[PDB]
Amino acid sequence: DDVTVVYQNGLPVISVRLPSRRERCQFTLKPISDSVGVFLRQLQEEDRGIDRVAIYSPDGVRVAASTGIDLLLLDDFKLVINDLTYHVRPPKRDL
Ligand SMILES: [Mg+2]
C-alpha cells in the first residue's frame, strides 16, 4: 500500500504504486551516482499519468534534484506523486 526501500544485492530498491496501474513497480538505484532528479525522471518515464512528482524532507522542505541517492536515503523523506504524499522510511545505512 505504500512506498518501500529495501536493499537487494547491496543496492536500494524503491517500490511504489503508480497512478495508472495496480501493479507495483520497482526502481533499483545507484547510491553513489544516481540523484533525486534521476529517480524522479524514472518515475515520470514509467507512468505518463504522473503530472507532478517531488521529494521533501520529513519537515516538508523540498530536496534538491542534484542530491545523491546515498544522501537521500540517510533518513525518512516524503515522496509526492500527483495528489498523494507517501512517507518513506529507508533503513539507516552509514554514509
Ligand atoms: Mg531526521
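What you see of chain A is 73-167, where the numbers are those given in Swiss-Prot.
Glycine too: its Cβ is placed from the backbone N, Cα and C atoms.
Some features that Swiss-Prot has for this protein:
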- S92 to A: Impairs calcium uptake, but has no effect on oligomerization and interaction with MICU1 and MICU2 (MUTAGEN)
- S92 to A: Decreased MCU current; when associated with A-57 (MUTAGEN)
- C97 to A: Abolished glutathionylation in response to reactive oxygen species (MUTAGEN)
- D123 to R: No effect on calcium uptake in presence of high concentrations of calcium. Abolished dimerization of MCU (MUTAGEN)
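Recorded features from Swiss-Prot, shown on the structure.
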residue : record               : Cβ contacts under 8 Å, 6 or more apart
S92     : mutagenesis position : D119, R120, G121
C97     : mutagenesis position : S87, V88, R89, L90, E118, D119
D123    : mutagenesis position : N154
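Taken residue by residue with DSSP, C97 (mutagenesis position) is part of a strand.
Annotation note: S92 (mutagenesis position) sits in a coil segment as assigned by DSSP.
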